[PDB]
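K.L.:
Sharing a structure, written as structure tokens. Questions coming.
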Amino acid sequence: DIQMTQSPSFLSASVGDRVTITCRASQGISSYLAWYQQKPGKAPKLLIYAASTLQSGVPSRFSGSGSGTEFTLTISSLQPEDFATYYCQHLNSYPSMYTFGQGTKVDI
Amino acid sequence: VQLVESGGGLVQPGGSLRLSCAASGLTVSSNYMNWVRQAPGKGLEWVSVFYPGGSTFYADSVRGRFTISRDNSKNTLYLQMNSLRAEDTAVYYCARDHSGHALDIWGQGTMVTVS
Amino acid sequence: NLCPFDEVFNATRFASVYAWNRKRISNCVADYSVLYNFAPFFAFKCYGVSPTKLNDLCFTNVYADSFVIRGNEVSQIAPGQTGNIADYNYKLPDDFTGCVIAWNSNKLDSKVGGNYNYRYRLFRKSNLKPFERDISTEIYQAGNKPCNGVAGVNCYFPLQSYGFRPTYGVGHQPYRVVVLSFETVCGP
């Protein structure tokens, strides 16, 4: 079994600067990990999947690259609409399957 | 593709509810479909999964009381629950899996509270 | 005439699970004791037969199916069972008479920075009948809309690539599994 945890938890980031998020996986990990964005009171939408694949409709503003245990995502632009929450996952073996781990919060 | 979900409301402890996942654009009998739970002000959790074949895997916390079903006649996905006060107090989501790990088409949540 | 169990086990390169090799070992002396002496094992299990009493038995056909599976997915190779590998790549029968051999290969099978060669069938319309194989690379169809050749959206390439690197955990490490189905072949 593996446990997914995120270090930043709450953060404070201004419009001018960028934000970097990291989530760790115990006992190693494959290359399959997805990042989600969930504005409060809205169903979350896929943002980045697999190894920095990027998705149609997701702006090129977002880019999340990593390998092995250390995984991270970074936002380059000024974040006009201040984003709210972000999550990790990774599909597993029979008993656990989808593991999301602790959430993350970023704001002004 | 849209995944509109119905059902919900309030059910007393020990009661029962069913939720239907209406999908127009993708075949329920051909894609990995699953149920995702989110208690208010907390992270997300995984409930069920339903392969193209006659297979189904449940999480430990929702095993034996939660049953999933698929009907190709209405092209919809159903989840049957026999609720408990702390087992079901969350919004429920319906999703599809593209590459075996990523859930893209997330439907609107349905509030299912117990009291 | 010793059976070619030496050739099956020490293959330099195995195949992916979706296209699994098969060898009809017939008309030779088995001598199953060679397995333990040379290759250490991870999950040596037998159904319907016994390991020690394997040599003093006679069979007409002893098959041999070989592939490479993730470590945490080796357990799906067993009678019945449901999963990504068992249901859609290689399904063993219920009344199964044979042995399943699994041993780690992270020392050799793992590559320097990528082993995208190995693939498994993520998408299939229905489960496999026991002891079957599908090597079709046609684009899968999701949704009532007709599916064109290009994958794009709502059409997927079925096969998905393993990621093998030496730093990965024991769960995601490569494994080698050989299944010897049973059915002249009498060991010494």
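The count begins at 1 with the first shown residue.
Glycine is treated like the rest: Cβ placed from N, Cα and C.
I grabbed these lines from Swiss-Prot:
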{"type": "MUTAGEN", "residues": "C:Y120 to F (Swiss-Prot position 453)", "note": "Decreased HLA binding to NF9 epitope. Increased binding affinity to human ACE2"}
{"type": "MUTAGEN", "residues": "C:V150 to A (Swiss-Prot position 483)", "note": "Increased resistance to neutralizing antibodies"}
{"type": "MUTAGEN", "residues": "C:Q160 to Y (Swiss-Prot position 493)", "note": "Reduced host ACE2-binding affinity in vitro"}
{"type": "VARIANT", "residues": "C:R13 to K (Swiss-Prot position 346)", "note": "In strain: Mu/B.1.621"}
{"type": "VARIANT", "residues": "C:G163 to S (Swiss-Prot position 496)", "note": "In strain: Omicron/BA.1"}
K.L.:
Cα within 10 Å of C:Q160 (mutagenesis position): which of the recorded positions C:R13, C:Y120, C:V150 qualify?
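P.N.:
So far as Cα distances go, the recorded positions lying within 10 Å of C:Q160 (mutagenesis position) are C:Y120.
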K.L.:
For the recorded positions C:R13, C:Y120, C:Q160, C:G163, which ones lie near chain A, with a CB less than 8 A from one of its CB atoms?
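P.N.:
Qualifying residues, whose Cβ lies under 8 Å from chain A: C:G163.
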K.L.:
What is the separation, in Å, between the Cα atoms of C:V150 (mutagenesis position) and C:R13 (variant position)?
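P.N.:
Cα-Cα distance, C:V150 (mutagenesis position) to C:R13 (variant position): 31 Å.
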K.L.:
Taking chain B as the partner, extract the recorded positions from C:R13, C:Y120, C:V150, C:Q160, C:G163 whose Cβ is under 8 Å from a partner Cβ; order them by sequence and answer 'none' if none remain.
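P.N.:
Among the recorded positions C:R13, C:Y120, C:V150, C:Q160, C:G163, the ones whose Cβ sits under 8 Å from a Cβ of chain B are C:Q160.
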K.L.:
Under 8 Å Cβ to Cβ from C:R13 (variant position), same chain, six or more residues apart: give me those in sequence order, or none if nothing qualifies.
P.N.:
none
K.L.:
How long is the line from the C-alpha of C:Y120 (mutagenesis position) to the C-alpha of C:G163 (variant position), rounded to the nearest angstrom?
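P.N.:
Given the Cα positions, C:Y120 (mutagenesis position) is 12 Å from C:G163 (variant position).
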K.L.:
Quick check on the gap: 6 residues absent, flanked by C:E183 and C:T184. Distance between their CA atoms in Å?
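P.N.:
The gap of 6 missing residues is bridged by a Cα-Cα distance of 11 Å.
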